[PDB]
Number of protein chains: 4
Amino acid sequence: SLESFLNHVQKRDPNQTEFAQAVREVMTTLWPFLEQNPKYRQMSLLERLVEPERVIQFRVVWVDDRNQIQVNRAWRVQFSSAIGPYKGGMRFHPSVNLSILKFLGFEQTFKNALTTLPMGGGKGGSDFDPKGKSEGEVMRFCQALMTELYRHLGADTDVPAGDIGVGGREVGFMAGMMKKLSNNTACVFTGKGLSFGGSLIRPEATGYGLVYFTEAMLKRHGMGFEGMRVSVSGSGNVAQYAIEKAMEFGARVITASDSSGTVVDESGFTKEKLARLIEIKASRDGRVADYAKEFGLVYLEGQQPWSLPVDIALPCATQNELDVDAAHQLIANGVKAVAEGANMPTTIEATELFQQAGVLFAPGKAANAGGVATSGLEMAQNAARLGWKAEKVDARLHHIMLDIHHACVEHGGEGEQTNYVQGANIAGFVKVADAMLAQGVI
Amino acid sequence: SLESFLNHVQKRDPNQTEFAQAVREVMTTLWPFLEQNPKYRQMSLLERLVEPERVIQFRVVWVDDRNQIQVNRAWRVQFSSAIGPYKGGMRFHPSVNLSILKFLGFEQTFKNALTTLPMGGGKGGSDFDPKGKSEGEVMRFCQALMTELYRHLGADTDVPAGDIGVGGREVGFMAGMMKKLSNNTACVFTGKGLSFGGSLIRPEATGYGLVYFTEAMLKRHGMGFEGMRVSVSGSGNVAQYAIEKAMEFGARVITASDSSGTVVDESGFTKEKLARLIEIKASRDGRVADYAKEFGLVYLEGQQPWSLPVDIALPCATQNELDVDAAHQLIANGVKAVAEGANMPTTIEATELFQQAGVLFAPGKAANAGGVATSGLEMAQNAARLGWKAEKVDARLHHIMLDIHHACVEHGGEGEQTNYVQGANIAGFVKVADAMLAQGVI
Amino acid sequence: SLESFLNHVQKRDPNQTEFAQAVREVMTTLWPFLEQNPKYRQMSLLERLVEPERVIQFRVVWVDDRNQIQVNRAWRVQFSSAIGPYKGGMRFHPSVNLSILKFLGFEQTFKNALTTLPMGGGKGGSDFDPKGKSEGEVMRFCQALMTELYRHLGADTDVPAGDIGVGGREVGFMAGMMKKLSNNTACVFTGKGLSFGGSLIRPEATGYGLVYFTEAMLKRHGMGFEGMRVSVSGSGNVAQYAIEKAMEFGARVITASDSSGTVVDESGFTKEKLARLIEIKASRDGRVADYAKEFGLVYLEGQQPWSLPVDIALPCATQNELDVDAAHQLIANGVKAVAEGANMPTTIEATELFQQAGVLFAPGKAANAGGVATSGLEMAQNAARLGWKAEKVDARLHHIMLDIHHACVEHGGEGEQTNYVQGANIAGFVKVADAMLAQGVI
Amino acid sequence: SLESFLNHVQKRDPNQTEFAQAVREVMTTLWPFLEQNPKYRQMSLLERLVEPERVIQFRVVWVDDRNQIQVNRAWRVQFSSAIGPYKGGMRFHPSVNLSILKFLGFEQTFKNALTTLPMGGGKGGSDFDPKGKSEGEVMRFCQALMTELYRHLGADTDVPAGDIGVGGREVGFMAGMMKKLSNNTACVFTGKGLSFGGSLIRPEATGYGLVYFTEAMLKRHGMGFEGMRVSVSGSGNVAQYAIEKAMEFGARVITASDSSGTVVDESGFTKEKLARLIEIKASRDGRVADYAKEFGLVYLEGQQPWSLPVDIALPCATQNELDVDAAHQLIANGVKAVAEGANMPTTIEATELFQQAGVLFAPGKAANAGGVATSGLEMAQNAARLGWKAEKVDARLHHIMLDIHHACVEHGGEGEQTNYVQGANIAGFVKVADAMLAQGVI
């Protein structure tokens, strides 16, 4: 009984709402697999899995620009080290609390496991509010935080990163203070700048990865991006470099979009066209509408791209942006594959409609894992003591996406088509679970 | 004077029989090389080499399923770190003592050195008897052992592994407790499972490597596996994959065996038959006898394969399984090469008979070194934080075995045949000796 | 069954002759106590007690005055930490081996426990032969030993000291290298010189304590040192201050001795005379014969003191210096008490003979414990960062000896005389055993 | 103001002449760049950059062959860790002092940054004089130094290497003692022997690298080594392999030199001729003069090679060996390029004179960086636990020199020729500066 297990887990954290849902969602997805595979239920594995190995809550005292002393709370949730060191970002936001952090770390554990890289799961942050703070205040805050936290991190223990409220700047400040205090230059943060261990291809990683996974998916079922019509939704990081990589595989990419609307280009994106789009949206005022005016292209004011007949659709905008109705249209127009660039873009029913219609479907938890894979490649480069050329990082990223795809296929069923939703849900759990079982009662 | 040196060394250890024999066999092989190369006798090098850097003997207290407290003794012999960290397995068996462990660690030093990977030499274990113990008892014991041992290990200090009485299961339990206690996920054990840092090809490594090495040896002397009759003893992972690779080179592999007896198949193993042998020996009760019934094959009840006339014998079962009576049969029946898959299958007397009969003979320290070489490749992959495809691992294992073969040939003399016993010992020693000399009086 | 336990215990160390005897002796005295106190047999306490927590064996390489590189073996036996850190001396002697060091650590564990101070048990040394070595060779040897050993010691871990082959000079060298390498000045050795943390009364400690112990023993049985003829053997540290304190309690001390022979003084030592013996003996070559010649005293060239009629005999030279024939003479001439300043001076047979003749007998295991007790007071002063005046060290040493004596009486039976062999073993055992039980299965 | 800044810097070190000169030279080259880029002046970056993070000065006491105790001074200057661990050699010479070590470490910081490898900057040494010392004295000195120094080093903290007075022998001794004391086998010294972690191509690296770099520079400007007359000064490591690689690129190499004089060979070096020069110079007594005598070549007793007409001059002997008069001779005789194999062989005035005459000039700071770059590759192989073939090391070295050439060109101006002085200095500064800025005020 699912409800009974969930009810039991909640007894310890009656008020951690977010964590409660995160446990429910994972368990709801796994329950039929667990019923058929009693092995992954033994040794109180599920009870072990939902209890984080270690949580550190600590006081952060710092001084603001008015010389007022401020007190914040920070955390590092070290959830699972079964597969490798705790890995996951730091988040600075006034709403952050333990519940939210456990929810993120819990999910990260499976997300990291899914990449096939040797990374555990963790997450941290503070109720510190970066909004309105000077560079100096943020620096002092990062340093005060690291004055406690440094003792709990390490290249083989816990390697944090950025998240909301924690960008390249803050990672720099935290990595610098880690190094000073420890007198040790090993990789303890990813998302570092290129001057001190960061990796090339990080901006391109999620988009590139989306296309790699989808091509693997297409090769296995006798198709490929070459010569295909491709629609993309969204126009940030992920959408941009997705477009770039599909072009390298011979795809004709014909749409991009933002919240206000969709640009349509049947002759297709080119290197130049995409360059100017990237430039435009790097401003805060830039709009797809402006990109279209500039190149004399069709603009569809507040519509999505799903009305266009394509072979492949890549939603890279936001959650729930591809519903049942759009799925019916894409199917009717002959779509062959769908892969998720964004976080949970396709609704559950639309996912199901694609699958029953024999449309290849790649869930985001797998197809957008390039972002997280590259934090692993950064570690790998730092470990090797050699920075790699962009092409080398990219080639290695490609092989990782092929490994993730292989993992989904392993658990993706025996049907005429692989079920990548099922495959991606199971692969992450199984790897963590196998590792926990091999390592005994610890 | 050899005898005088041997007599002097024993004074500290008048009752370490196994260790004395080990120092004797090695020194006897080295003595003429040392006569021609006084460099390697300077700076009390031999006296330094035979004295292990460090030994930890310690008490292990644990509780059995009847709530009785048991006391065992354990050791880690950290013999040499001249070339790299102490490397070598852990052995659980009621007969284990300091003498035996020093002999094995001493042997490990030269074997590791020969692989060309940067690994020193060590060995450890306990007089704990795993026979009849429940899983929980083995677990509690492993953990109580790690409660002391964890402080003496490290990814750049001492990296153990399995051996008799210590398989994948036990490695997992020790690695897990190491991780918990040190709060560090770095590679301190090899032979780990794929879910927490293990390497592909590790199961095939020794068997594969054995055939790669033996093929090199044959080719150098105008032969090859192609068309040869091959007897293999044993039916565990070494034997299985020795059989697998020899078939791939065109050999007719005609025997396999366990403790109960030997199966004979004059037409030879196939992929399908070996697959089925593996399935059978994967159960806890499966016996070569069952495998013989299923394919209608000759079964030799409690006999070894050695009465059969073959071109190549490959002992892959246990220590001392090929003694003088067997050797006489093999030689009389025209065997051309003997190579050791297991650890020290051939007795000192049987070994000499093979060499004096002009039979190519490959000692395990060279020929079965694929396993430990591949344990270095495991360490390497963990250090890089990126796993290799099976093909990359196989290709590197192969290339390493050819380098090992080349070193043995370099120091194996000028006779009509290479002396691989002489060759492997001198090649191993020179690398350890050059390193001990460069690094000063320490 | 005693024989059954001793036989089981011996299986792991079939050739450790000295260690078997020590275990046999302790266990024979305890067996009746244990029958009456089943509590102390539970939880495999005895099997745990006889197995040392940790032993380190290691290589020591050093260069002699002719530039020949020498190799020796060293050990630190860290036997018990139940009551406090491992405590015990280091011994340099060519006969040293693991068996002997285990025998010494085992005793040390009980002797330290008896003092009431918080000290565990340990012992170490090397087969290094200090004889004929220059100050420089010993220094280099000590430093090379410490290059390894320092990592296993600590003010709260293992605090060694001197013994045979290791005096103040060697303690100084080892303590110095400990400080350099650890960059830490805490007390990691006792027997230090006054200039760097040593304690007053240390040179006097063993001799003083012997007299303190023997005086309690005498008083309990209607006697005292006053007016007694006392023979002392030996002429180093222990004997000298045994003589000093005995004169202080009003005894007429009539002998002292070295390897070469015995000085006899019927009128008894005086302060004046003893001062000059101390000067003579402060060299390593100084002789009693020269001391006897200077005061016109009888020299019994190569004889022991035991032919002389005395009330009290105090063996303070070496192990086994008083056998049955000597004991027979002592009994026949009317001896009332024998107390051991040295370590195991009286042979088992001479001992039994004293007990059967109603001669009061204080075993070294209790009576010579002042030295180690004062090494505890050295630790205490160092921890406090404040040294004590001599009167204070001496007063506390005295109290301790009275506690040791009281403990021996409690368990020495109700007979006409206290059995101090029995008493000291049981009292020592009870303290270690209570600590082991309270601290769980470790 | 440059002068006011140089003066501010000097206030702390009024008598460190070498250091003051080094800071002046760097800042003079950068000053125009900094004016155009206020970013690189912010946050007191320059004041921070010239003050070393950490310097440890320490006493080294050791015993010479006459048993006299000697006292020396040693240092490790840990200058910059912005980019990676402190990296740089140890120098044993009686003239060594803090000023000299700071100058070298400061420069080291920029040369290391330039390689694109993740290396900080450091330098160390002692006023210990190795000249006339026995192997034993040198070993004991190295061990006594490491007895203190080991605690400040680490594979991710500070990884030293050799220099004047510290060759392979000394690296071996120091590494060995590092390993012994830390019980850790990770790479903390580069320049190791092949038996314990050294890299192939290390002897060839500076010479190879010099030619690789110069070749890029000639090609960028329409030239190449092919068919060119090349003069080389020196006959050590750097000159041998400079010659080796230049012959391989089609050069006619016509000189080599030592302190005593110069050999001229108009027909050019050959493989055999260079082999014999190496042998001769591999001895302690070998002289270029003897080499000239042997092959019947013109010897210019104590003159330099600069009077000789060449297309390319490669100074690889010592500091200040090429001054203005020599530059005038080279220019008048039609020289096209000068590249520095040694450290600052060319004086500022001679440098300027080459630049004003349109002669391509490559500073050592770029052109001789192959050595330290290859020490980075040594670190890298150790981190990977895998040695590379000579060919792989060479290829990787080559690509690194090409990366260095590309960075110099990026910052070398728009003139008819790249200004590599300006280019190598700015490129080095930008990498370090970016890193310091990102990591905050630490």
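Following Swiss-Prot, chain A shows residues 6-447, kept in their order.
This entry, so its header tells us, was determined using X-ray crystallography, 2.5 Å.
The backbone N, Cα and C atoms fix where each Cβ goes, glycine too.
A:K92 (mutagenesis position) falls within a strand when secondary structure is assigned with DSSP. According to Swiss-Prot, the mutagenesis experiment A:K92 to S carries the following note: Complete loss of dehydrogenase activity.
Taken from Swiss-Prot, the feature substrate binding site covers A:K92, A:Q113, A:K116, A:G167, A:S380. Mapped onto three states, the DSSP output places A:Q113 (substrate binding site) in helix.
Here the residue is the original one, but Swiss-Prot notes a mutagenesis experiment at this spot, A:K128 to H: Reduces catalytic activity and increases pH optima for activity. Increases relative activity with amino acid substrates other than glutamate, especially L-norvaline. Every protein chain considered, the tally of other Cβ atoms within 10 Å of the Cβ of A:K128 (mutagenesis position) stands at 30.
DSSP assigns A:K128 (mutagenesis position) to a strand segment in the three-state reduction. The annotation that Swiss-Prot gives for the mutagenesis experiment A:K128 to R reads: Reduced catalytic activity and increases pH optima for activity. NADP-specific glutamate dehydrogenase.
Taken from Swiss-Prot, the feature active site, proton donor applies to A:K128, supported by sequence analysis.
Of all Cβ atoms in the shown protein chains, 19 besides its own fall within 10 Å of the Cβ of A:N242 (NADP(+) binding site). The NADP(+) binding site annotation in Swiss-Prot covers A:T211, A:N242, and the record cites similarity to another entry as its basis.
When the Cα atoms are compared, A:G167 (substrate binding site) and A:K128 (mutagenesis position) turn out to be 10 Å apart. Cβ environment of A:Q113 (substrate binding site): A:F84, A:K92, A:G93, A:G126, A:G127, A:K128 lie under 8 Å away, each six or more residues apart in the same chain.
Residue with the densest Cβ environment among the recorded positions A:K92, A:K116: A:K92, by other Cβ atoms within 10 Å. A Cα-Cα distance of 11 Å separates A:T211 (NADP(+) binding site) from A:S380 (substrate binding site). Rounded to a whole number, the C-alpha distance linking A:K116 (substrate binding site) with A:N242 (NADP(+) binding site) is 20 angstrom.
Note: the substrate site is recorded as A:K92, A:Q113, A:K116, A:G167, A:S380; in the same chain, A:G93, A:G94, A:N117, A:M124, A:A166, A:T195, A:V377 also have Cβ atoms within 8 Å of that site's Cβ centroid. Cβ environment of A:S380 (substrate binding site): A:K92, A:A166, A:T195, A:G196 lie under 8 Å away, each six or more residues apart in the same chain. In the three-state DSSP scheme, A:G167 (substrate binding site) falls into the coil class. A:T211 (NADP(+) binding site) carries a helical DSSP state (H, G or I). Its own atom aside, the Cβ of A:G167 (substrate binding site) has 21 Cβ atoms within 10 angstroms in the protein chains shown. For A:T211 (NADP(+) binding site), the Cβ neighbour count at a 10 Å cut-off comes to 27, with all displayed protein chains included.
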